[PDB]
Amino acid sequence: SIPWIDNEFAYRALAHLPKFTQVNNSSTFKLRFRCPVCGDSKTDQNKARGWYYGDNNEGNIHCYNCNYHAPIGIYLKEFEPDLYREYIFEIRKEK
Amino acid sequence: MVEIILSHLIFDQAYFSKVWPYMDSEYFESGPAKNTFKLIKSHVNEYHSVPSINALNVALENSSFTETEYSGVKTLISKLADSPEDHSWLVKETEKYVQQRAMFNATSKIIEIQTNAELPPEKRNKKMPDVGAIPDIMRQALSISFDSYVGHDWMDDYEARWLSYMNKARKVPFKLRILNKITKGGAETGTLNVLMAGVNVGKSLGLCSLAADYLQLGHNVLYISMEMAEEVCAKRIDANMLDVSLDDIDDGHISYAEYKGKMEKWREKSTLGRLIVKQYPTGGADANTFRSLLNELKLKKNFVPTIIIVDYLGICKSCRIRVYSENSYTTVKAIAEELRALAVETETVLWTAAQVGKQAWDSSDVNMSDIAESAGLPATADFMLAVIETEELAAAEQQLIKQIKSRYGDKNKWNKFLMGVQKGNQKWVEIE
Amino acid sequence: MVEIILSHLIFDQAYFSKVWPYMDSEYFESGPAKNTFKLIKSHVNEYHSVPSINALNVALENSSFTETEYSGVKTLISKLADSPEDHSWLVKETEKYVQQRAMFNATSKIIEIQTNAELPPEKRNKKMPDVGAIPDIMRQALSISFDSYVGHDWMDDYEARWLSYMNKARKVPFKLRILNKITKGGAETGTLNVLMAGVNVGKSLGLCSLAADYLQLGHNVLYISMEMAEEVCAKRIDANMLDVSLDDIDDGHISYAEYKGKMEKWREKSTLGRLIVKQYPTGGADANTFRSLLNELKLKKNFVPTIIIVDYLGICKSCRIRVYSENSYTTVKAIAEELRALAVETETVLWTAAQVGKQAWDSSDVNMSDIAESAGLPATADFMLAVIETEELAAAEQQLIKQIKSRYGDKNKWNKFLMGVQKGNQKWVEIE
Amino acid sequence: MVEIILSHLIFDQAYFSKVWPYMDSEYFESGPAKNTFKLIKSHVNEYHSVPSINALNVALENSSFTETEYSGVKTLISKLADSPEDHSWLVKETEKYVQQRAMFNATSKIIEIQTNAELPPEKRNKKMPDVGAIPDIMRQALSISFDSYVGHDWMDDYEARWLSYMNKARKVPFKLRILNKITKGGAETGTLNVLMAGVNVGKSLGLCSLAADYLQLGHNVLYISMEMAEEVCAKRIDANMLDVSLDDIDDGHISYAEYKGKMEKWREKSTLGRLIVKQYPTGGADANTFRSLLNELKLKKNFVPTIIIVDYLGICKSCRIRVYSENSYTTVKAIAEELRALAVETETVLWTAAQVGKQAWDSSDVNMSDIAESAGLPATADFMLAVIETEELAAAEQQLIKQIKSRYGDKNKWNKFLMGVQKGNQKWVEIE
Amino acid sequence: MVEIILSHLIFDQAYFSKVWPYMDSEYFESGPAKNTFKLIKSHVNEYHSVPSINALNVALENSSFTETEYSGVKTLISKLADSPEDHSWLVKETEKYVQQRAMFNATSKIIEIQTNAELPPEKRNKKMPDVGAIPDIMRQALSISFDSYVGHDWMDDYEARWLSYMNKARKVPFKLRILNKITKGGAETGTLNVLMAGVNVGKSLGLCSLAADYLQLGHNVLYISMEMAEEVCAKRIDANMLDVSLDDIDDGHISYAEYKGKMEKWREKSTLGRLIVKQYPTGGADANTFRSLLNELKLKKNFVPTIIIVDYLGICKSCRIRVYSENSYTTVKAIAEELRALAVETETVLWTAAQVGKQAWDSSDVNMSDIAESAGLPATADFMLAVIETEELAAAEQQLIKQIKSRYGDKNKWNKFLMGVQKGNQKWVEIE
DNA sequence: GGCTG
DNA sequence: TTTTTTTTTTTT
Ligand SMILES: Nc1ncnc2c1ncn2[C@@H]1O[C@H](COP(=O)(O)OP(=O)(O)OP(O)(O)=S)[C@@H](O)[C@H]1O
Ligand SMILES: Nc1ncnc2c1ncn2[C@@H]1O[C@H](COP(=O)(O)OP(=O)(O)OP(O)(O)=S)[C@@H](O)[C@H]1O
Ligand SMILES: Nc1ncnc2c1ncn2[C@@H]1O[C@H](COP(=O)(O)OP(=O)(O)OP(O)(O)=S)[C@@H](O)[C@H]1O
Ligand SMILES: [Mg+2]
Ligand SMILES: [Mg+2]
Ligand SMILES: [Mg+2]
């Protein structure tokens, strides 16, 4: 897999989601966001349990509220198809 | 010295020809070394040649590696160089390194096995070998070497073949001359011998007859019965040796005076061994329990057997596989391997009795495609016989032996012969 | 559980007589536990008896330890009580503890051997063994089971074996002379006996006949029905005992007066036992249900059954395997093994029926291979008789019984004998 | 009162004897209580004795749950202590607690089933029971009262048994004299009777004739057709009752006046029940479906059947085995067992049809071994009748009914008799 | 990879002559690589030869590029080396690179076509191909392969095929004149050849004779034995090669001196091959284990065989059959297919033997109809030689060889021939 | 204020 | 990898 293009594409997709924070240390890339599937916690409006982890082989999104866990490609295919088109195309561009 | 090994795999040819078939990915640490070896192995599998530095840098770019893995592999590839040394120290050093890595992997595996065993049921991992499988793993790791024998090479291995021609292995003779004829003098020490038969047709009768015959020859015989009580097996032996029918013993036809007289007459004979019958519950004994029994017999009774007899192979515990984990074939094959290993370790002729399938029951002829529990038993066994007392041999008080697998001689010479089974005395007499 | 082991070493002679043979200072710990065990071992060596708390404390005062170890030993010695736990659990738990500590010590030893092997020859210690000693080291730590019994000897124990020949308490007569003749004194306790036939041939008829015969001998019979109702089977038992008919009961030919008179006359007999009929839904019972039923029967009434009749093993449900987890050869054999284990635990004669495949439903003879369910049932069975009925036999009201698996006696002495089955009375009649 | 229950399970032998057989793991909690009871249950299963505090602590140390669970179990065990109590207050309170917990678990499962069935398919988390078995689960929550029925005693309970012979409410007489004669009073409630004919020989004509005969004898009949429409079966019943050929109805040889007159003449007769025909798609109805049909018939139509008829069991779906998972043998045996369970539950005479093998077609005789889909169906069926038709029999307007499995009487007597089937009127007539 | 491609275009000849026709400017880049390739192509067009580095730099100096383009091209030109990579890997990797770039270009072109299609018709480019041209364009991307070899093309490979007929590229001679006569020059590679042995003929004598003949002709022979050990088969080989009788070795007539002298005399000859004997248990070697054996021999022993001789086809086990019947037709047909597939995929001559039909045993003439394996062996066998040993032939030390199936040549040309079998030396000699 | 597989 | 039912087919 290609991790840096997943980090670049994931950011824009999760940028729309509110409570968006870039948890980027010296060796990891994570994105904190409110989960778009369930709206995160109904009682707490300030909780952002949706996370993106891009330091692995494949950048994966995981929600700690509704237990959603998916790759960034499936997330883009299911929710942002205009962003999904360029995402799968840019793969061939660099490969 | 992983860097040296990789460098001389890439830049040297005699070293590659000598060490490559024995290298494995598990011998390298999970860092850059294992990934670099993966690239080299993939290139060799795809092109049947040793890759260059350019080939690997192309393979690295065309790889699904993380940034850390990519950087480590690139640094390791950059660090590789052809240091001139001797092709007699490199090979031995590589062999030492591979042996050390194999021992390390075996130690980690047995530690994981012991950790898995102590876990409670319904949470412990399945298909993972039990504690009793630990020594066997440690026996495999010590066997790693850069020398491999695949088949017998004519004109390259002919001294050993001449030795095999001139020399003959020692044999523990039977008392029945027909078995000596079909085995060229008897059975060897480290062997697993099986007497397959149908249900209620004489599996224990033949084993008890063999035990009596060996006891009359001065051997120390251990009869491990997994299905019958100790008194029942000893009564079979008494009927064999005291020439009194089991009906006579049960009905009380023989008196205590005659029984004691016959027992003392047998005792006074110098050509007599010691027979010890040990009973275990069904599925409650394994090879390690047998080793504990042997240790206590040696320590507390000064008893070292030669003719260890197991009543039934299919009942004993696996000792390598957890109970109710694998299928019958795998479990029975593991039991056979463990029993043969025990026989080799103790230098004892081991005799057992498996059960044939339902098809072989009341069938005038049987073959290797009749074993019920496992067809891998003949491969593990060293001599295998059958019992074919189906319909009319019982009326004639006789039997039949197929000789399914005979490693001592040739099975197609006296393949089928008739045995005079006498069930009252629980013995085999010869038709001659 | 070192505290429990030490407490029951000091305060229990039965525990000391089975565990002290197999106990070492390496098994316990490196701190206060090892020092306490060393004090116990020193005291038992100097004086051949188990020490007391006062004697142990005096020895601790005599022996020399540093301050920390002295405090630890005093604290541990203070914590010793009788605590009469179960003996079986205690010995099993101490065996497990010894095995796990021995495995830990063996793993540490082989790790030390491997670490010493990598050292240069000048630096390495000559006391530690080579790597080639790794496997057997791991094997001697897998043969430390607690078992001091070695087994029979056939020459040192022939008096005890002859005395065992006179113990006929296991036999249970049949009330039928032919069955006693072919079983050499009837069935034995803790055995799985099977009565197999085709569909609608008289399997439950034979089971009820055996129940009535055992009832008339004074035994306690527990009939477990799996298809019929309790009142239906009791009707068959009434037809056997009162000896009138099955149709006459349902056709009103029996006046209440006669029924009451016959029942009271049978009550007056002192040779009559107790019969309890229990029904279960198909596929909903096994030994686990049977053991709870046994406990409830014993609690509610003074009823400990000597005979346990199961209407059919197939209709029964295995304990571990689910309703349809595996095929017939497994779960049927599992149910057979569980029933035999229940019988040998309760020391009761277990009777059950078995079905025959369609190939022998209309044949003049039936073989052991004609078992509808798993062929493991004719491996756990002990006296598997067979019922064969033809048109000529039904004309004479004489079912043929063939001896299929005879573990008690000679299977071929009286292989086929005719019975006098009366279907109206649900009774087997011997033929003379 | 979980602490009291556990404490008296530990420190009371009398309490353990009665409460234990019934105690289950789902009656305490999801935390410390369930873990402590699991420890106790494992110890009991391993040693058949009540563990002590030391044994519980040892098992706790050899357990794999987390720190919170370990601390909770340790506190709960430390809190266990025997108290001066009386057997009655404890048994009654335990019964109340167990009943309350059973009701709570039942209603939680009912809510889970309701909230699971209200989900889109393919995402409904299969292996969860459907809403149809919502009340049955509640029926299991009420059948827990510490009062398990040990069984029926032959001598202690015989007045109640005798008040079941002249009752005769179990038997439902036929209308044909020969069928009553062979069954000695007709079929019995809670049974499974079967017709085996082949393909296009009868076997639904016979079922319709039985339905008509029962309907004439003041019975409520529930015909269930898995392979024919509701109007075809009703047309067959009309042809049987009105004595008008099926050809006459097809060819319009009967007027509306005659049809109306015959129907009203039948209606005005007091000796006539109600027949209801229900159609299900092939393979789309099971025992649970039939129970739902029974409930909705009782409620909506106040119709309580006694002669429930199913056209073909082989065409029905098992309510336990997933479709096409097990072979024909297991699936058909399970379906027949479930149908018999339904029949005994609702106390109705259940009639069904079964196919024979291809080899039995166009044969002058049909044996029991010719059953098509399973050999277990004859074993799990109270009565079976074989319908045989040859060219000579067809030319004589007769069929030979052979008694294959006759559980109500002796099958050898009157094994084969010739019925006068009239195929035009879908009626069976006798020849006597 | 582009750097390597350009470097080996500049500094190689075979690579250039192989990959230049399939090299385009659009395959490289839009930057320095494209400019460098344009310079190379311009130079090769103006001067039909590969440019040198100095000439390339002169062309770059006399070219129209900007500052950044000049720097990029200069750096890339300075970064090209004459390093020696292997040709096969280079061609395969540049083919993959070209294919990937062509696919990317085609995908971009079709995306651009679709984007232009969704534009105001008044406003679009005319040069852009229509949407209907999309499937063809991708086809041109998929039709890119440096070397097209899909099967044998008639009229396009006739010159290569003629070189096969003249050079007899497929034939492997027999060393026996008669066998070469009837095979038109011996057996062929990728074939399965079997011998049919009538009653009284051994199957391993002929196979050992063929193995010895191939060994004397320089071929690598892999002899896989089933019913015999490696030493026994190699002893048969020694009997044939050293002219020593088989019984003389066992008796001890031949001493170590003569044996070693003959072996070293054979080793001196340069016309001798290698024989590797591998033993497998009966039924424990399918034609997938042989693939693993070949892989191990190639990797470790560097032994790549040209002749593979299996001791007996019947003893082997069919792959993907999960069964091993002693004498079943389905297995023999599958075993033959698997062995012939192995021969085809390994380009080796495969030999095996089978037993003829019992009728074939009695009759001196053997018909394809008279074969134990009917329609299974005379369907997957290129050559099936039949061996007949009657009393008169045995008295004359001869065996009648009959040709039952000859894919090689006409079966009826020389069907019957007499062979000089020597059973002591296990040899076949010709008859004048 | 983070936490998955 | 064996085991057992049922069927269908085919080969001897
Ligand atoms: N007490 C006895 N008296 C006479 N003959 C006996 C007696 N017990 C067994 N036999 C005979 O001995 C034969 C062989 O019995 P076994 O030795 O138990 O064979 P088996 O294979 O061990 O039977 P298993 O273990 O139940 S499969 C039986 O078939 C009987 O004919
Ligand atoms: N409409 C009809 N008119 C006259 N005769 C009929 C009619 N339908 C059926 N029959 C006769 O009734 C015989 C048996 O009918 P069925 O009861 O349907 O047979 P069947 O065994 O139920 O069919 P299957 O294969 O089990 S669904 C046939 O062989 C016909 O001779
Ligand atoms: N009510 C009855 N009156 C007379 N004879 C009967 C009666 N019930 C059964 N029989 C006879 O009993 C014989 C077989 O009895 P069963 O016990 O039913 O055989 P079984 O089927 O092997 O036992 P099951 O299936 O567990 S009830 C039948 O062949 C009938 O002849
Ligand atoms: Mg036995
Ligand atoms: Mg029955
Ligand atoms: Mg029908």
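Recorded method is electron microscopy, 3.3 Å.
Every residue, even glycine, has its Cβ placed from backbone N, Cα and C.
Features of the protein shown, as given by Swiss-Prot:
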type: BINDING; residues: D:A197, D:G198, D:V199, D:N200, D:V201, D:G202, D:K203, D:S204; note: ATP binding site
type: MUTAGEN; residues: D:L192 to Q; note: Partially suppresses phage growth inhibition by extra copies of bacterial AbpA-AbpB
type: MUTAGEN; residues: D:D213 to Y; note: Partially suppresses phage growth inhibition by extra copies of bacterial AbpA-AbpB
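On the structure: features taken from Swiss-Prot.
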| residue | record | CB count, 10 Å |
| --- | --- | --- |
| D:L192 | mutagenesis position | 26 |
| D:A197 | ATP binding site | 25 |
| D:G198 | ATP binding site | 22 |
| D:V199 | ATP binding site | 10 |
| D:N200 | ATP binding site | 10 |
| D:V201 | ATP binding site | 22 |
| D:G202 | ATP binding site | 24 |
| D:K203 | ATP binding site | 23 |
| D:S204 | ATP binding site | 23 |
| D:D213 | mutagenesis position | 20 |
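Among the binding-site residues D:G198, D:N200, D:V201, D:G202, D:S204, the residues whose Cβ lies under 6 Å from any atom of ligand 6 are, in sequence order, D:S204. Between the alpha carbons (Cα) of D:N200 (ATP binding site) and D:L192 (mutagenesis position) lies a span of roughly 22 Å. When the CA atoms are compared, no recorded positions among the candidates D:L192, D:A197, D:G198, D:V199, D:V201, D:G202 lie within 10 A of D:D213 (mutagenesis position). With respect to their backbone Cα atoms, D:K203 (ATP binding site) and D:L192 (mutagenesis position) stand 15 Å from each other. Taking the mean position of the Cβ atoms of D:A197, D:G198, D:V199, D:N200, D:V201, D:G202, D:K203, D:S204 as the ATP site, the remaining residues of that chain whose Cβ falls within 8 Å of it are D:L205, D:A353, D:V387. Under DSSP, D:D213 (mutagenesis position) is assigned to a helix (H, G or I) in the three-state scheme. Among the recorded positions D:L192, D:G202, D:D213, residues whose Cβ is positioned under 6 Å from ligand 2 are identified as D:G202.
According to DSSP, D:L192 (mutagenesis position) is assigned to a strand segment.
Rounded to a whole number, the C-alpha distance linking D:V199 (ATP binding site) with D:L192 (mutagenesis position) is 21 angstrom. Straight-line distance linking the Cα atoms of D:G202 (ATP binding site) and D:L192 (mutagenesis position), rounded to a whole number, equals 19 Å.
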